[PDB]
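Participant: Once you've had a glance at the structure underneath, I'll fire off some questions.
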Protein chains: 2
Amino acid sequence: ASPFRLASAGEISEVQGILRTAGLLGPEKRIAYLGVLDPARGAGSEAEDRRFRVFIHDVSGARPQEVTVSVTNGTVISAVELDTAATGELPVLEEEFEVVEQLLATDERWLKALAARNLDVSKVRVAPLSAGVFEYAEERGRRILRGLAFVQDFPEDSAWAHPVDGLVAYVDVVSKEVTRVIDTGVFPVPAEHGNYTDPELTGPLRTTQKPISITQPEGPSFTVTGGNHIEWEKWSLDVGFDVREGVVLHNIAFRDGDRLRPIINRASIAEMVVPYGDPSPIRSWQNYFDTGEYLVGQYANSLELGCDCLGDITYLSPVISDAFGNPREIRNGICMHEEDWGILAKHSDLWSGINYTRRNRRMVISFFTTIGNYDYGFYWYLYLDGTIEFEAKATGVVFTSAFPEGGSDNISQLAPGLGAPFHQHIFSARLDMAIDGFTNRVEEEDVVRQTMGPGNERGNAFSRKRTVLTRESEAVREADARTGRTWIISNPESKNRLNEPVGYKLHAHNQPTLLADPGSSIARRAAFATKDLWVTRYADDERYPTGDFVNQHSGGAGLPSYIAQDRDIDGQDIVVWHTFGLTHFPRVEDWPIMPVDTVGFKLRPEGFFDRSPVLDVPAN
Amino acid sequence: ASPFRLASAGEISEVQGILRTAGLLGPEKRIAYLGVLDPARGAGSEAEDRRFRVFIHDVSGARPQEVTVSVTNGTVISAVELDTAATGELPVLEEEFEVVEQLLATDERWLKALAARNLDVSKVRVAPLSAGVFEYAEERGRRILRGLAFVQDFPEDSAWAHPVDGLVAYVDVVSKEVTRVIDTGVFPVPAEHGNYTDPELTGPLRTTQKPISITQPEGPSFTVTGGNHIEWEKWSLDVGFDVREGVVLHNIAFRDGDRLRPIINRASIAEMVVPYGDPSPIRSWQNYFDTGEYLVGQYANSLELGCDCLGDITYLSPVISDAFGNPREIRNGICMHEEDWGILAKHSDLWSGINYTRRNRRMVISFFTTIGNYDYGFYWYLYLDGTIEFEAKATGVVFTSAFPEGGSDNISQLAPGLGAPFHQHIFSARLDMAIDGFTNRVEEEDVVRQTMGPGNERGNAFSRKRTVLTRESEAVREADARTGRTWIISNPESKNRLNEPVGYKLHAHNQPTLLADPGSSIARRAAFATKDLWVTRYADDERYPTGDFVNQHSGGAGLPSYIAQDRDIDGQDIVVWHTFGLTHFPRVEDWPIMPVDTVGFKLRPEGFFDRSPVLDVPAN
Ligand SMILES: [Cu+2]
Ligand SMILES: [Cu+2]
């Protein structure tokens, strides 16, 4: 049916069959990534050709391959062998995570380190984390994971409360070798537990909370069609799901009268980096590229009706591939519902005697994922007035360390002896713009203050200025909250009734961007995170701000390489990459479990409509 | 029994009785402002002396007075006569607004202007606006209003769609004389109607919106006692209502185990200025001090159940005084309710096998007011985790003008020939801090980036710095979104278990502040609006950032004057004044009626608690 439909179990199995038939998926092969490709640029194009891209790992150590297959035609479109030391390692496999603790349990250097701290190896959990790229020449071309230890006293114990500082081990997950065990010194292992489910900690539970019942007597106002096609209050879109990116929104459009007007072709969080700012050798290499290295969609939670998603919910259970190419369903991994959103518009007019009040509501599409200690919710919102918004919700358990005796400039104390290294959670939203079609441009709009004098004798005048970003070389922009800087994406060939190019304005939160020194490994690997806004000329192979292979990959790919092409973006098929994140100095209130913190951005119509698009909203 | 209870109708009548009896409420006397006084600083107030402050205007031009009466004793504590040319005029009375149109209607110059435009005087509505202080020496000591004309074709017609540009009149509302009629030239009066209730404009109403019902089977979780005392999820506070400020929150405190710990002594929006940035002489004087000149509580709307406030609502119907001292109730002028706020905390732990999810909730206390064309919702939120938030929602009908032939650098076009002068809506939240009591201090916290090198060889380290504001002369701060600047209010004498002063962190939205030239009258009169954060030593007579008598004051009153005292604020009874607002370049989408736009700020506990305060929240 629709070329934007979710991948089905059958398609996944068929991709497996095709790879096998091609001799690309024997018993030592593992699917490190599998996702359906979006239809090529066409108004429908030459019939349906569902293509899937696959990253194939080889557990024997042979070179991996990147393969595109047409599940429709039963063919391999292309299959290229990868030189990982050059272009990057494939995403980490789940099975490789499990390897780390096991191998370390029998390494004598590790056992010696644990013995030095009087810790029973059977109780030492190991957080197997991405390695990144540092000064270890022996790691080039190899698949490494760095392990950090946490003591788990009993089964239901939260090990995060017990970091074993001063110790870190590097592990080759293919050759199954412990390459290095670093011990900088013994640190007391924080003893207080952080068992938020333990009555000893929680105390008696509140009996003061009365029920809040959110019901929809006649069912929701949106319709789901073709499995993932949503239609709600003039909006139209397809809810896609990729194992790397998670929920992806396709063909976001608004029915203005009789015409379905496109706004955003594709919206996704293309990368998510969580850099740590503790200069201790034990953690100074810690940088989670949750999307790029771990693949957030792979870890999407099954949402429970009641507490995860309240109200009348319609779920999607996306299917992904397991490491062997078999389809695996994430039951209720996506929540879809509409929620009341207060007042939309209100005016009590003295002169006419008319009092008008209308309520707002928003369509919500979300999913939650778990990356070890942290859990992140991705929420996309569509409002009646045409506003589009994304909201990331960060919760879970903060990553701990020991709190240094003489305090720390890069770690905060959460409990006695317990520290929490400073870090950030930075996202990159990739917005493949289609403001009334593909001919778009971006203007940076700043408020302009004026000097009191001729023509402004009372010094009350203030203006605004817009600068068209014409070439990619001049499209890497930074925020300026002080001048109320925003970016407008317009279609220079599509004017509203007032003869102005229709547009949408992007409102950023203006949070700090990547803090790391510009010469650091992380600044180069997460170069996108150093600037608030990037605009590129669309290209089918420019998908992530960090490139296709982030795992242990240096700089050289991603946005910085794309921008160098210096392509024309003035009234062309363009892509907006917005960097936005949280800078965290963990508080005691964040321990034992972090209350949700949020960050996001939104786009509001800017002369897109000919007047307010909510005049037809009923009293209700 | 509570000295924070809302004024009763009877108490208003009592003030009236007292005033007339003392011969202070004669036939020519008018009450321009009346409000109960907050209890003074007194640890154990046993003798309750309920006092009211009243601003008495004299329609005969005789000097007005500031009078303080004790409703308890039935006496006049004070009665001071005011030299308005020195200390500003009193707030405008509704009757004075009314007289403007009437007066102009018989003025030759006005009728001449209307005749030239072929406008029927009976159809011309006049927006009677505050005058400010400009170059008209003859206005000093006089009560002036400036009127702008709008054509109302019929009774249920929206006059805002038809501004009459090139025309403005100045009226002395006491002598009832038209002091000036300025006609800079004819401008076509915009012809299209903006009648958002007209099916011709709305088209057929949506039938797609299914109902979303929010109910509470067992009623609300908050208790209202003593008429306005709220207890909800460990929070404790008193909801007051003043005619100038509107909803005012008193004694915000959180029950941490045994102790009821104070956080904010008093929270209010102490001023809200809407300055216009159109240099045209027709509007270059336009600056609404909604709170100070118009009194926002006076115009509070009677909210409708199911319309303005959905769910299980508990209303307060505050009473205010009219111009003659008679009590007038604003039925259902305040909404109180708790609403679901999604996920509070969530973590699915692999190691313990424990999947934990908790819902968030916020207590909402709000009111809506109408200032002519615009309508503003003021919302205060209290969250389960101890977060306090304020949100202002701006709606209504934008103030119009003609859109100049050839465009404009200071006005945007909404409809054919219809203009919308650029302007801002800037608020001042006055937060009389009481973090664990009154001994407080404020620190400005900036993110600190570090250079790669010794101690930071991987260039990943990032820190933060805090600067204590010790004196008022260094307590006028600006935003720095770039460095993630925030301001922490702590009690240096109250420490948490980790031996650090308890605190709360104010997170500003970092919107632009007042854009007007620094030498402008509006910069001088609304100086508070030029900076994001101010900290002053508490003083009972320092209530408004703009001073007590804002109307036609020359400038420098309020904040800049208080700050000039240069008092000690390092560990003293202090008050935080946060400036925040929306910079508006009206869009076509804001016409004919503006969809809600928002601004706010919030404060989060910062080492205030010893661990998460929401560990006892039940699973539901
Ligand atoms: Cu964090
Ligand atoms: Cu506005």
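Chain B uses Swiss-Prot numbers throughout; the residues present, in order, are 9-628.
Every residue gets a Cβ built from N, Cα and C, even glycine.
Take a look at what Swiss-Prot says about it:
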ACT_SITE  B:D298  active site, proton acceptor
ACT_SITE  B:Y382  active site, schiff-base intermediate with substrate
BINDING   B:296-307, B:379-384  substrate binding site
BINDING   B:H431, B:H433, B:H592  Cu cation binding site
MUTAGEN   B:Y382 to F  Loss of activity
Participant: Does any of B:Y296, B:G305, B:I379, B:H592 have a Cβ within less than 6 Å of an atom of ligand 2? These are the binding-site residues; tell me which, or none.
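Facilitator: Only B:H592 meet the Cβ criterion.
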Participant: For the Cu cation site given as B:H431, B:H433, B:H592, which other residues of the same chain have their Cβ within 8 Å of the site's Cβ centre?
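Facilitator: Close Cβ neighbours, site residues excluded: B:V282, B:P283, B:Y284, B:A402, B:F430, B:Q432, B:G589, B:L590, B:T591.
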Participant: Quick check for you: of the binding-site residues B:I379, B:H431, B:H592, which have their Cα within 10 Å of the Cα of B:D298 (active site, proton acceptor)?
Facilitator: B:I379
Participant: In whole Å, how far does the CA atom of B:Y382 (mutagenesis position) lie from that of B:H433 (Cu cation binding site)?
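Facilitator: B:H433 (Cu cation binding site) has its Cα 11 Å from the Cα of B:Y382 (mutagenesis position).
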Participant: To the nearest Å, how far is the Cα of B:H433 (Cu cation binding site) from the Cα of B:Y296 (substrate binding site)?
Facilitator: 9
Participant: Between B:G305 (substrate binding site) and B:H431 (Cu cation binding site), how many Å separate their Cα atoms?
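Facilitator: It is 23 Å, counting Cα to Cα.
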Participant: Where the distance is taken from Cα to Cα, which of the binding-site residues B:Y296, B:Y302, B:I379 turns out closest to B:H431 (Cu cation binding site)?
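Facilitator: Nearest by Cα distance to B:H431 (Cu cation binding site): B:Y296.
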Participant: DSSP three-state call for B:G305 (substrate binding site): helix, strand or coil?
Facilitator: coil
Participant: What is the interatomic distance between the Cα atoms of B:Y296 (substrate binding site) and B:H592 (Cu cation binding site), given in whole Å?
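Facilitator: A Cα-Cα distance of 14 Å.
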Participant: Could you state the whole-number distance in Å separating the C-alpha atoms of B:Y302 (substrate binding site) and B:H592 (Cu cation binding site)?
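Facilitator: One finds 21 Å between the Cα atoms of these residues.
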Participant: Under a criterion of Cβ-Cβ distance under 8 Å and sequence separation of at least 6, what residues of the same chain contact B:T299 (substrate binding site)?
Facilitator: B:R252, B:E253, B:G254, B:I277, B:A278, B:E279, B:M280, B:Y552
Participant: Just name the winner among B:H431, B:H433, B:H592 (the binding-site residues) by count of other CB atoms within 10 A of its CB.
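Facilitator: Ranked by Cβ atoms within 10 Å, first place goes to B:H431.
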Participant: Please report the number of other Cβ atoms within 10 Å of the Cβ of B:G305 (substrate binding site).
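Facilitator: 23, counting other Cβ atoms within 10 Å of B:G305 (substrate binding site).
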Participant: I need the least crowded one of these recorded positions (B:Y296, B:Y302, B:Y382), counting other C-beta atoms within 10 angstroms of each C-beta.
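Facilitator: Per-residue Cβ counts within 10 Å for the recorded positions B:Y296, B:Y302, B:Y382 bottom out at B:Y382.
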Participant: Any idea what DSSP makes of B:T299 (substrate binding site), helix, strand or coil?
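Facilitator: The three-state answer is helix.
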